[PDB]
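The structure under discussion appears below in the form of structure tokens.
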Amino acid sequence: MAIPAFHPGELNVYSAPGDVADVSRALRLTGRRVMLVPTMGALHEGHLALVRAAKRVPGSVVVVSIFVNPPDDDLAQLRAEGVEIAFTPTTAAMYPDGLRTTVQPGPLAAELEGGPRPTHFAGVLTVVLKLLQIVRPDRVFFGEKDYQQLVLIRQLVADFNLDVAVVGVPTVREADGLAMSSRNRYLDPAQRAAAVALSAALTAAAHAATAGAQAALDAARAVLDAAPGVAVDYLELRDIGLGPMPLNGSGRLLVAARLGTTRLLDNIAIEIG
Amino acid sequence: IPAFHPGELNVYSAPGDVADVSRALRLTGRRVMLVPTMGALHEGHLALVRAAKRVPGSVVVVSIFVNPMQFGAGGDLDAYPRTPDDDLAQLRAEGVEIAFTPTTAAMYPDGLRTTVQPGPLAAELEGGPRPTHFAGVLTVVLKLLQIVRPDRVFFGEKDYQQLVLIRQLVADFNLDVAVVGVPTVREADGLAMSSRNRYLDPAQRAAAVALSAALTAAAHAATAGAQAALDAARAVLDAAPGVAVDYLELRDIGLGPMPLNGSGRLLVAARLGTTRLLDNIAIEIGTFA
Ligand SMILES: COc1ccc2c(c1)cc(C(=O)NS(=O)(=O)c1ccc(C)cc1)n2CC(=O)O
Ligand SMILES: COc1ccc2c(c1)cc(C(=O)NS(=O)(=O)c1ccc(C)cc1)n2CC(=O)O
Ligand SMILES: COc1ccc2c(c1)cc(C(=O)NS(=O)(=O)c1ccc(C)cc1)n2CC(=O)O
């Protein structure tokens, strides 16, 4: 009946869904705007950019979930950013009845990433929906790196009439443009040097786009063709919702490739002509 | 937020209208109760409404929407009874303050896209021959719950499988609503209320009492064990003219992957002519009875 302990301006950690739910509700009732940054831990500058984006909403309290969908470092990083709530549930707490009711994505989940991994997105949309129901944030923050994921989440939100604002945060990148990812550490020196071709192809495309869609795609393809040991799985230009690219106007160019055993993805905004 | 006149029936079609009114009410302290229906309201629906009105400080939202996504090709969707005039008349007589009557286009502007995939219970019983039926039902109920954000939502027990799956949806997606099951309202002879009873001719209406007679016979027979309970119900169904049984099954109360213990639910579905009737009852086995 009592709200769990919450100390404002400190890092409060909760592993019970009902605790975080009760604290988030208590906080909402006192005025604060609840922001949710979902993560799977092993925090990097990309997650800090989602945190900083959430923190700048006036009156924000920031909830960072850390949950590996089937430590003290992460928490210290959150402490240093001024985050007030970490939600760190067990698999059992998230799934106390096992896998049962789930989210079935629309047919977009079968395209692109959904080729190698036909059910990956059902799993992501299920846990995102649960996290949104537990935390009930006013706004939820994702990076743009996994753009198809982001689009699928906006579809989830629209389709199930969720009241939350979905905020996409521009992808944080290394100095040479490589998109931040937990996988970059695995690249040896030759793979890491080759991997800059994804971001270089996409920026080349976004600039070639004054010359039209084919010039853009041909520019990206040429840059990827200049890289050794980059096995391109797809290179597609779509509209911003990931339907077919309209004759001109706004679009998104997406790429994925395998370098040795590591799969990399990147995407960029494209304006046609 | 549009107009809300209290102590009157306010009808909203736009999801955003009822969402705004609901959230404003909740913030001024009223607890919001949802009774989701497919219209063609009968006294069983009025019992749901009365249950909801009984919650202190309640405001009652009754939704009316014949959801196309739970029907499969065939004439079933076109055939569903629609009596909107009667429906709204009844809600006013019960003192309901909000009816939410959305259009199909306002519910499904993008057609069918993201959906709820129920657990394996949805492929059994009523779902065996209708493999997407319960995905359709839970998808609309999820939407209704997110639009209205009620404190409690009320269902009849007559569609007991559906109520169980709804409890699963609420648990599995950490929804912040209480699910309230209300005991089935019956005609004087025991027949479960249903917007499909209008399709029984006089002979079928007479024979239809067999379902509820079979179930209560089984619940009293149950002191002698599950076989006796099942056999009593089967005997009554067999004695009845023109009743074709589709299934008669005794299950644990969650209908889930656990054997029957002391407490069960006995479920029956049968066709009288073209009309499929359902009914169910609580069963206590042996000492529990
Ligand atoms: C704003 O800049 C960025 C740049 C890259 C990002 C992120 C942000 C976030 C991620 C990432 O995938 N985070 S996550 O594994 O913790 C994650 C996976 C799935 C969901 C729905 C949310 C977060 N990543 C990529 C990654 O870590 O592999
Ligand atoms: C408390 O007493 C009862 C008794 C029977 C009831 C009810 C209440 C409610 C229904 C019913 O089917 N209502 S409904 O078609 O509008 C309906 C269908 C599906 C959902 C999820 C909610 C309501 N029915 C069954 C019916 O009309 O067949
Ligand atoms: C066991 O036999 C069947 C037969 C048809 C089935 C299924 C099973 C399962 C589906 C299915 O999930 N179809 S769907 O993703 O387009 C869908 C999901 C939800 C609803 C309410 C309707 C369709 N469907 C429809 C299909 O694949 O088009």
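We number chain A the same way Swiss-Prot does; the residues here are 1-70, 86-288, in that order.
Quick check of the header: X-ray crystallography, 1.7 Å.
The backbone N, Cα and C atoms fix where each Cβ goes, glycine too.
Features as listed in Swiss-Prot:
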type	residues	note
ACT_SITE	A:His47	active site, proton donor
BINDING	A:40-47, A:158-161, A:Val187, A:195-198	ATP binding site
BINDING	A:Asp88, A:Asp89, A:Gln92	Mg(2+) binding site
MUTAGEN	A:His44 to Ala	More than 1000-fold reduction in activity and 52-fold decrease in adenylate formation
MUTAGEN	A:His47 to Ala	More than 1000-fold reduction in activity and 60-fold decrease in adenylate formation. 10-fold decrease in the affinity for ATP
MUTAGEN	A:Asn69 to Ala	More than 1000-fold reduction in activity and 50-fold decrease in adenylate formation
MUTAGEN	A:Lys160 to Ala	More than 1000-fold reduction in activity and 50-fold decrease in the affinity for ATP
MUTAGEN	A:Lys160 to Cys	More than 1000-fold reduction in activity and 120-fold decrease in adenylate formation. The enzymatic activity and the affinity for beta-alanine can be increased 10- and 3-fold, respectively, by alkylation of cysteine of mutant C-160
MUTAGEN	A:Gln164 to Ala	50-fold reduction in activity and slight reduction in the affinity for beta-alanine. 30- and 40-fold decrease in adenylate formation and pantothenate formation, respectively
Checking the recorded positions A:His47, A:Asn69, A:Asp88, A:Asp89, A:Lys160, which are within 10 Å of A:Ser197 (ATP binding site) at the Cα level? none
Name, in the order they occur in the sequence, the residues of the same chain whose CB lies under 8 A from the CB of A:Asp88 (Mg(2+) binding site) and which sit 6 or more residues away. A:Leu43
Which of the recorded positions A:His47, A:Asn69, A:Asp89, A:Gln92, A:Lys160 has its Cα nearest to the Cα of A:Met40 (ATP binding site)? A:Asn69
I need the nearest neighbour of A:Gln92 (Mg(2+) binding site) among the recorded positions A:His44, A:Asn69, A:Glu159, A:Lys160, using C-alpha distances. A:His44
When you rank A:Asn69, A:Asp89, A:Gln164 by Cα distance to A:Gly46 (ATP binding site), which of the recorded positions ends up on top as the closest? A:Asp89
Integer Cα-Cα distance in angstrom, A:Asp89 (Mg(2+) binding site) to A:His44 (mutagenesis position): 9
Less than 6 Å between Cβ and the nearest atom of ligand 1 is the rule; apply it to the recorded positions A:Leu43, A:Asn69, A:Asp89, A:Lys160, A:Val187, A:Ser197. A:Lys160, A:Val187, A:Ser197
Within 8 Å of the centroid of the Cβ atoms of A:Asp88, A:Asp89, A:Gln92, which other residues of that chain place their own Cβ, given that this set defines the recorded Mg(2+) site? A:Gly41, A:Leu43, A:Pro86, A:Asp87, A:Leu90, A:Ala91, A:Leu93
What is the nearest of the recorded positions A:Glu159, A:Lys160, A:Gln164, A:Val187 to A:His47 (mutagenesis position), using the Cα of each? A:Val187
DSSP-derived structure type at A:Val187 (ATP binding site), helix or strand or else coil: coil
